[PDB]
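**Student:** Take a look at this one; I'll ask things after.
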Amino acid sequence: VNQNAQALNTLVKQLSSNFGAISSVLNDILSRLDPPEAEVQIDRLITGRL
Amino acid sequence: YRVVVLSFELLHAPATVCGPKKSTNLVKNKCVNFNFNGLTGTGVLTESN
């Protein structure tokens, strides 16, 4: 039960990590950058989260 | 050439400078798209305890 819960809690914590993007919050990048160039930031998070 | 650099604090605190969007009255107890000073999200708004 402890190993199941620590692995779930780590999957949740890694949503907050940057992976080298300008914010970890997807909705920050969706407010602050226009699509032609925002896609180069968001790819960091898609790859990092995957 | 005259040069200006527009530095922003994107670090979180209460709102002090803001872009020209009008505000609106707030819904509670329903699922809504919501923003507070750039805090964009989607969900149900309710009173805290």
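The numbers used for chain B are those of Swiss-Prot, and the residues that appear cover 508-556, in sequence.
Per the header of the entry, the method used was electron microscopy, 3.6 Å.
Cβ coordinates come from backbone N, Cα and C, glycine included.
B:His519 to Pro appears in Swiss-Prot as a published mutagenesis result, with the remark: Increased resistance to human covalescent sera neutralization. Under the heading of natural variants, Swiss-Prot lists B:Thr547 to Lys and annotates it as follows: In strain: Omicron/BA.1.
Burial and contacts for the listed features, if you can.
**Tutor:** In sequence order, the list of same-chain residues 6 or more apart from B:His519 (mutagenesis position) whose Cβ falls under 8 Å from its Cβ is empty.
The Cβ of B:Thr547 (variant position) lies under 8 Å from the Cβ of B:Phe541, each on the same chain and at least six residues away in sequence.
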**Student:** Would you mind pulling the DSSP three-state label for B:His519 (mutagenesis position)?
**Tutor:** coil
